[PDB]
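Heads up, the thing below is written out as structure tokens.
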Amino acid sequence: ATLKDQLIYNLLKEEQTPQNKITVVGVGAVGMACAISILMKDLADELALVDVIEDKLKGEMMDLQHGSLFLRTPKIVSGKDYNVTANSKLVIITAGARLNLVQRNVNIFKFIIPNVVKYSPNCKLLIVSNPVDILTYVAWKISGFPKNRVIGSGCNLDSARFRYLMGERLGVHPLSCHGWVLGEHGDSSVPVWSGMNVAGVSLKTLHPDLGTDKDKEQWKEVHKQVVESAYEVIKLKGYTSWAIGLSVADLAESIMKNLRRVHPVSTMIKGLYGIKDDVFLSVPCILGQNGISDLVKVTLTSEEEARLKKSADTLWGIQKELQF
Amino acid sequence: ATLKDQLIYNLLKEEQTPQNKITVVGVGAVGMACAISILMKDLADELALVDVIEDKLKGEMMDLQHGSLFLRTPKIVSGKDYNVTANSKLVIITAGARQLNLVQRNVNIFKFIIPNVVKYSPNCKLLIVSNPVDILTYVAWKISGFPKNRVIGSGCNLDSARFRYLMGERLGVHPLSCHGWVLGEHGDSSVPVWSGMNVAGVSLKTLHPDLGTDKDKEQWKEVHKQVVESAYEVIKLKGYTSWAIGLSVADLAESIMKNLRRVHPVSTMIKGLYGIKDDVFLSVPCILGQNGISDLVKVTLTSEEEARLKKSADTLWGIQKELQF
Amino acid sequence: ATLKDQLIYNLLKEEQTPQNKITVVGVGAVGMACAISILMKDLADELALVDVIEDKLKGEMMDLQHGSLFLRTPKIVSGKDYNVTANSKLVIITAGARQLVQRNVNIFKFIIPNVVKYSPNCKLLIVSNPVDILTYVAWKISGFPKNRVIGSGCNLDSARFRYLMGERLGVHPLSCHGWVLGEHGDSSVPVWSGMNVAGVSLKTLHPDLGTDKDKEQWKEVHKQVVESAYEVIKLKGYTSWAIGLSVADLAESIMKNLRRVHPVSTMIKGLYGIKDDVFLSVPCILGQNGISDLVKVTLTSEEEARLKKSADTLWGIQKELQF
Amino acid sequence: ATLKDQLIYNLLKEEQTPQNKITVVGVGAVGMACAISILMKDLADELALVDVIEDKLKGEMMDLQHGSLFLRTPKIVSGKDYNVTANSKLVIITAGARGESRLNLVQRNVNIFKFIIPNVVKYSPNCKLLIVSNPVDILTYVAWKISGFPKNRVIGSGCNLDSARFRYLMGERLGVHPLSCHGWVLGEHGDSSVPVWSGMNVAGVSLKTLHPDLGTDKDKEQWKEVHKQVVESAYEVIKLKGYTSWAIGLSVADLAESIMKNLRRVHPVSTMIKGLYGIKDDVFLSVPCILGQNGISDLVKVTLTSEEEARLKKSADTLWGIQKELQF
Ligand SMILES: NC(=O)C1=CN([C@@H]2O[C@H](COP(=O)(O)OP(=O)(O)OC[C@H]3O[C@@H](n4cnc5c(N)ncnc54)[C@H](O)[C@@H]3O)[C@@H](O)[C@H]2O)C=CC1
Ligand SMILES: NC(=O)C1=CN([C@@H]2O[C@H](COP(=O)(O)OP(=O)(O)OC[C@H]3O[C@@H](n4cnc5c(N)ncnc54)[C@H](O)[C@@H]3O)[C@@H](O)[C@H]2O)C=CC1
Ligand SMILES: NC(=O)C1=CN([C@@H]2O[C@H](COP(=O)(O)OP(=O)(O)OC[C@H]3O[C@@H](n4cnc5c(N)ncnc54)[C@H](O)[C@@H]3O)[C@@H](O)[C@H]2O)C=CC1
Ligand SMILES: NC(=O)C1=CN([C@@H]2O[C@H](COP(=O)(O)OP(=O)(O)OC[C@H]3O[C@@H](n4cnc5c(N)ncnc54)[C@H](O)[C@@H]3O)[C@@H](O)[C@H]2O)C=CC1
Ligand SMILES: O=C1C[C@H](c2c(Cl)ccc(NC3CCOCC3)c2Cl)CC(O)=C1Sc1ccccc1Cl
Ligand SMILES: O=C1C[C@H](c2c(Cl)ccc(NC3CCOCC3)c2Cl)CC(O)=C1Sc1ccccc1Cl
Ligand SMILES: O=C1C[C@H](c2c(Cl)ccc(NC3CCOCC3)c2Cl)CC(O)=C1Sc1ccccc1Cl
Ligand SMILES: O=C1C[C@H](c2c(Cl)ccc(NC3CCOCC3)c2Cl)CC(O)=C1Sc1ccccc1Cl
């Protein structure tokens, strides 16, 4: 016999499958921050890591594995083969690298998505890789999954950054500062001024110039700073990890726990705000165990609606020229 | 009136001195992992970041600041100037770089760090991470002039954390329930205490007398060898180590900030113990509270285990006596 | 030498002052739920319990003490003497039996001076009913500034409202935003204008929201907040879990200096035409100094009238109180 | 078109089976403490409450439901009908009623279990049973016999609270946190529990090695009193507040964490100890068990002294004597 057999008597020995499994595809700067944020929030009972670079993949896995004593996730596995992803509740795509970007990542997704669907056919896909709104469509098209199980990060980080800036401006915690950034993630995002409030008190009601160029306090700058900061962190640090890692983990929480909380995430907007083309844009979504079960019908101004239609038109133009 | 004045009526324009403040010196791979682990464990009400590279420092601070919505730490500040560290309860040194050269290099760095830290937070607890951790904890203690309790070195905390994971894998039991102690000099010269290795109070050395011996048919010595091998393997594979050390440092921070009085394998002034008569810092099980190392566990070591600690102490002192401050 | 001396070497046996201490006065049904909710949220490094009934007080303390292994609060102390409360950051008053005005005042006449004596720089969190009247009583006796005297007020009312709204819409209470303000209890005010999900005003989509002409009768959501309160009392005899969790949430904001907005009772003199020393619930920024700032909610003529009537009613009682 | 339809567009109505469900049977002092501890530890996505007293059950459910804003458990349901328990991963039995004999209590609670257990198995056939109701060691057997579930899916609280109280007392004595103070109380839960002095340590330093008279009557520091106080305290809390809730509530939640999360942590819980320590009868006693998604997958073979072994055999003999006279 052995010391294990000497010390421990076994009752049953079937290698039981996990119940709450999460997969992170692309153990990059973003991917690894999502991983640690998920592990510390105790959202999964099994974490699977997938990457093309086998050496980095093994090292990242081993590093997380050594922290097991301080974690409540008993199984951290990795592999270049997608067999490690089998029966994931949530699969997060943070793969690629920081029109060429579109084309390059589409080819990467051509392999990633069919492999993911092959091992976890009833999973929820959370796309992070940029352009997130275009790649969510790419994933949805390749997977053949229903629109609810294809979730794009979209304006989640944008709204997270907006609520922080608003929070600093007012000297109130971002949790209590309510604001919504919707539409196309990035530069072309839309700040919904009407929805901006603290304790149900509309900021646009108290300050009618809110978001206009006429504004003496320059509140439009709060949205400009969301865009400026993104590029500033890239200029300073070379990458972004912590803010996106935490935001992705927050979405994962609502999904894994079936919380039914409203989040600003990229979804099939076709049929809303006059949009006709198969494009994904960020709107407030109820996130549960089935992904996006319900969508909040935000009342948008003519100006706000126009911007979402223009984003949709722009995004479709690229999407129609894509070879799957 | 501004929209802020229109929306909010002020009772008092604040501001209390920081209450549960933590400072991270060196926003490197290790430093930033300590930062995120501390932020997620809701240990501080204020986090301060210090580095020589201002661009990276500002970037790392801003990135953490954007995640504020998902955090319960209302103030994340940074700066090259140590004025940002003022009134810290715990100051963590993760400064320098990866890799005698590393000793004299990091000693020179500490000659500025430590006096600046003491200047702004004179009643703080120092948590040294930068390598050689055992030597640099002494360096910090000497420069600071702080009592032995307020100078805490990471030491064999990560070593024991890695050991408990490996032991855990071997036995198919969670590392939390697998008890083992790696003590002495952090790194290659660490000591696995085979007498203390247990699960549910059942001594593994009692059941398997060959435990941690050359004749070990199951080769349990490899569990300690793998702790050393893994360290260099992660370095070969990804280029650095962050997550494992980040989590371990946060666990120590928890006992220090919350005054938990939990026992941890950390580097402390081992003079007067195990025949050591020199001013050297080695890892032993320490009770971690609001005053740092208030008490230490007197582990019964074998003549071979004691000899290793004395040899480590002799080696470490040899370097330490030739150091200039 | 003793086994303790043989096993452990001591470096220092000094100081030991509590950095994040919380005190619960009145280990009743409400008090004990506040205690467990605080302990599990890891908000204090020391918990102190005070009561007149010494037997129950010791029993409740010992029970919590046995759970120490599963907690991250190293010191749980109790006593009829307020010496146990010394150096508290937050003191919660859940003392005096449930139904009441003049009775609890006589209880406070001793509780508050004893609390101030041992923790003079603490934040007071009043839970004891009538919460709005007793917050004034505490503020008057303590002599503490407006910010360090916090009343639970409409925190539980809004918590119940957001749950009901949440059920109605099939959305989590966290994402369902609504504000119940004014006098805690029956005379509370639902602010329909502030009611929203993702910044989308429910009153904008449904103009009949919280009126009599509402075919969906959303005015029932507020009625049910009041009805439920009395229903839980009819069914289980008391209320503990809902209030315990709500008090812990306020405690979190205070202890961690979060600066989050909460519906809590504060000195409302100078707002909505109120000229008297009365405490009513308004959205307040909660931190290390308590109520540092308050949100100036735009109220309708009817909403304002209700708050003025509550203020008038509350002052009428308060002016006839002997101090 | 209602305000809900105006505000929210629906993608799917697709209501799925609860993934991480927990059921609490008996919303008493113990039951409700287990409930709040579980809710705050974010272990379930659905909590179901069952009791005979419909009014108290509705009130307890509504009270928890109002706290939903401060919780991460989206569904809190209750009912006298066990249809509410359907698809529960873990079912906890805290259904009982605490100047009566111990034999009156056994058959009293067996009559109660004769309805509870078949109803639980009917709606959640692949669940893990966590027995709390006293005598826990006897009632875990009763549940196992009625359910027909394998040994692993029938978990009794046993000496979990006993060890939790012991580690607190040891912790106070040494001025070290209970987490860092390691000790094991095994065997029959209650008065007849066994303190395993060989396993008593801090940082792997055996206390019995440093102090050989540890736990003996010889003991100059009288460490055996640490175990006596575990028993004395139990009755003292009962004398003082009339019941015990917080300590047991937290302990049950800790077990639930290991089960729900499949942590594979070692816990002192009651399991069938047949063919171990010379016991040949179908009896459940507390030993260190590895708790995962399948319940008790493995058990730690603790080296016991002749005296320690004798106590476990005597407990087993006593427990079987009652168990063989029971009707099912
Ligand atoms: N709010 C949002 O939606 C945000 C999105 N992002 C995006 O996240 C993505 C990832 O960013 P970083 O991690 O910083 O990039 P990176 O360069 O650090 O990491 C990408 C990783 O993916 C791996 N990878 C490449 N091809 C792969 C394949 N076929 N299968 C699996 N793994 C593969 C690479 O080896 C690398 O480890 C980018 O597209 C970036 O723009 C970044 C910030 C915010
Ligand atoms: N168990 C343990 O004790 C472990 C200790 N370590 C050690 O931690 C240390 C840091 O490692 P990494 O972060 O990976 O190195 P790194 O190269 O990523 O980071 C060091 C950082 O310190 C900064 N720095 C340098 N001089 C400074 C000064 N005067 N003031 C402030 N900041 C300064 C650098 O700019 C850099 O950002 C190393 O000495 C390493 O050996 C690593 C792993 C485990
Ligand atoms: N949202 C809110 O503001 C709510 C407020 N409450 C209120 O909380 C209060 C407490 O309720 P329960 O705990 O259910 O009452 P209870 O009858 O269970 O408990 C009150 C406790 O205070 C103790 N006590 C009495 N005089 C004392 C003194 N001088 N010093 C210290 N302790 C003393 C009693 O011995 C008893 O243990 C009531 O006034 C009740 O109306 C209840 C629910 C919600
Ligand atoms: N370490 C351990 O194992 C401990 C076990 N216990 C035990 O826990 C049990 C419960 O204790 P308390 O809650 O204080 O008792 P209690 O009197 O407060 O509560 C028992 C509850 O079960 C309900 N109940 C009765 N018959 C039922 C049935 N057929 N179906 C569903 N519910 C039913 C009652 O209506 C009541 O609400 C007792 O047997 C007690 O000895 C207590 C402390 C520690
Ligand atoms: O989408 C990203 C990706 C981003 C990033 C990465 Cl990871 C890498 C590169 C860039 N940009 C540049 C770098 C060189 O010059 C052209 C493109 C960006 Cl912008 C890092 C980042 O923060 C975000 S979020 C965001 C981006 C723009 C506006 C608003 C928001 Cl919220
Ligand atoms: O102390 C460290 C520092 C270490 C590290 C870092 Cl951060 C960076 C580099 C190295 N290796 C090399 C690099 C060039 O050639 C000589 C040294 C190591 Cl080894 C990375 C690491 O894991 C640990 S912990 C450890 C180290 C050795 C044995 C046991 C343990 Cl627990
Ligand atoms: O203030 C309280 C105290 C309350 C309680 C307690 Cl703790 C004790 C007793 C009662 N009522 C009765 C009991 C029998 O007949 C007379 C008085 C109430 Cl109503 C329990 C409780 O839920 C609240 S909050 C509330 C009260 C009324 C409307 C809206 C809200 Cl939010
Ligand atoms: O099992 C229980 C049930 C217990 C309890 C309750 Cl809830 C109620 C009553 C009693 N005793 C007596 C008192 C009056 O006459 C009949 C029975 C006990 Cl003992 C309360 C309690 O703490 C425990 S744990 C325990 C019990 C005895 C020794 C050691 C431990 Cl760890």
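So for chain D, numbering is Swiss-Prot's, and the shown residues are 2-99, 103-332, in order.
Heads up, header says this was done by X-ray crystallography, 3.2 Å.
Just so you know, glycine gets a Cβ as well, placed from its N, Cα and C.
Feature annotation from Swiss-Prot assigns NAD(+) binding site to D:29-57, D:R99, D:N138; the stated evidence is experimental evidence. Applying an 8 A CB threshold to same-chain residues 6+ apart, the list for D:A49 (NAD(+) binding site) reads D:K22, D:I23, D:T24, D:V25, D:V78, D:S79, D:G80, D:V85, D:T86, D:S89.
Its own atom aside, the Cβ of D:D56 (mutagenesis position) has 12 Cβ atoms within 10 angstroms in the protein chains shown. The mutagenesis experiment D:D56 to A is recorded by Swiss-Prot, whose note states: Abolishes interaction with MP31.
Mutagenesis annotation in Swiss-Prot: D:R99 to A, described as Abolishes interaction with MP31; the structure shown retains the original residue. Mapped onto three states, the DSSP output places D:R99 (mutagenesis position) in coil. The Cβ of D:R99 (mutagenesis position) lies under 8 Å from the Cβ of D:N138, D:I242, D:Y247, each of these being in the same chain and 6 or more residues away along the sequence.
Here the residue is the original one, but Swiss-Prot notes a mutagenesis experiment at this spot, D:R106 to A, K or Q: Increases binding to FLCN. The number of other CB atoms found within 10 A of the CB of D:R106 (mutagenesis position), across every protein chain shown, is 11.
Sequence annotations record features per position, and here Swiss-Prot assigns substrate binding site to D:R106, D:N138, D:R169, D:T248.
The Cβ of D:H193 (active site, proton acceptor) has D:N138, D:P139, D:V140, D:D141, D:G160, D:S161, D:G162, D:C163, D:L165, D:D166, D:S274, D:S290 as same-chain neighbours under 8 Å, each 6 or more residues away in sequence. Among the features that Swiss-Prot reports, active site, proton acceptor is placed at D:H193.
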Substrate site span - longest C-alpha distance across D:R106, D:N138, D:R169, D:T248, in Å: 23
Recorded positions near chain C, Cβ-Cβ under 8 Å, from D:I37, D:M41, D:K57, D:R99, D:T248: D:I37, D:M41, D:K57, D:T248
CB contacts for D:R169 (substrate binding site) [other CB atoms within 10 A, all chains]: 30
Cα proximity to D:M41 (NAD(+) binding site), best match among recorded positions D:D56, D:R106, D:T248: D:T248
Nearest recorded site to D:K57 (NAD(+) binding site) by CA-CA distance, among recorded positions D:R106, D:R169, D:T248: D:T248
Distance in angstrom, CA of D:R99 to CA of D:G103, with 3 unmodelled residues intervening: 10
Site of maximum Cβ density within 10 Å, from binding-site residues D:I37, D:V53: D:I37
Cβ under 6 Å from ligand 6: qualifying binding-site residues of D:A49, D:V53, D:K57: none
Neighbourhood of D:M33 (NAD(+) binding site) by C-beta distance under 8 A, where only residues 6 or more apart in the same chain count: D:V25, D:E61, D:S249, D:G253
Cα distance (Å, whole number) from D:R169 (substrate binding site) to D:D56 (mutagenesis position): 34
